[PDB]
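Reading through the structure tokens given below for one structure.
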Amino acid sequence: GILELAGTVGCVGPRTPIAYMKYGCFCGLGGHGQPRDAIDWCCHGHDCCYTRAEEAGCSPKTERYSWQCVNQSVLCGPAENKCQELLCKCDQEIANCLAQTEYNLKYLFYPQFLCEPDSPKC
Ligand SMILES: Cc1cc(-c2cc(C(N)=O)n[nH]2)c(C)s1
Ligand SMILES: [Ca+2]
């Protein structure tokens, strides 16, 4: 869920999870368009993963799961079921993705009217 998403992103990356709450065309609730940069690509990929998790019968925004932060890296487990392992994979992946990127301040609170109606495929 969101609690573990916050946790994993701060474990691996150098910045507040607040930095990703309305950013580019994809970072935050929903999203459409051409991704503005690497960070926005990370969020498009996470959007896709969560979509996949939902199609598999999971609730990626609410379901709790255990994990450990060891040397600023995410270890998933123990998992009680398949959904917990999918969810932790999705959050691990975005966390690793975002930790490798430079932040572009200009994309924080970017106008949605500049985001195209079509998106890249998942
Ligand atoms: C608390 C956090 C939310 C997000 C987030 C991801 C997305 C997304 N994939 O659109 N939106 N907010 C982080 C990276 S930490
Ligand atoms: Ca999104």
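Numbers in chain A track Swiss-Prot; the residues on display, in order, are 43-164.
How was it done? The header gives X-ray crystallography, 2.2 Å.
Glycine is treated like the rest: Cβ placed from N, Cα and C.
Look at Swiss-Prot and you will find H88 (among others) tagged as active site, backed by experimental evidence. Counting every protein chain shown, the number of other Cβ atoms lying within 10 Å of the Cβ of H88 (mutagenesis position) is 24.
Annotation for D133 (active site): spatial neighbours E46, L47, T50, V51, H88, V116, criterion Cβ-Cβ under 8 Å with sequence separation of six or more. Annotated active site per Swiss-Prot: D133 (among others), in sequence order, evidence recorded as experimental evidence.
Taken from Swiss-Prot, the feature Ca(2+) binding site covers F68, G70, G72, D89. The Cβ of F68 (Ca(2+) binding site) lies under 8 Å from the Cβ of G75, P77, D82, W83, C85, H86, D89, each of these being in the same chain and 6 or more residues away along the sequence.
In the three-state DSSP reading, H88 (mutagenesis position) counts as helix. The mutagenesis experiment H88 to Q is recorded by Swiss-Prot, whose note states: Loss of PLA2 activity toward PAF. Impairs anti-adenoviral activity.
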Quick check on the binding-site residues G70, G72: which one has the highest count of other Cβ atoms within 10 Å of its Cβ?
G70
Under a three-state reading of DSSP, tell me whether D133 (active site) is helix, strand or coil.
helix
Among all protein chains shown, how many Cβ atoms are found within 10 Å of the Cβ of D89 (Ca(2+) binding site), not counting that one?
21
For the Ca(2+) site given as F68, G70, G72, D89, which other residues of the same chain have their Cβ within 8 Å of the site's Cβ centre?
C67, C69, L71, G73, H74, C85, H86
Out of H88, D89, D133, which recorded positions have CB atoms lying under 6 Å from ligand 2?
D89
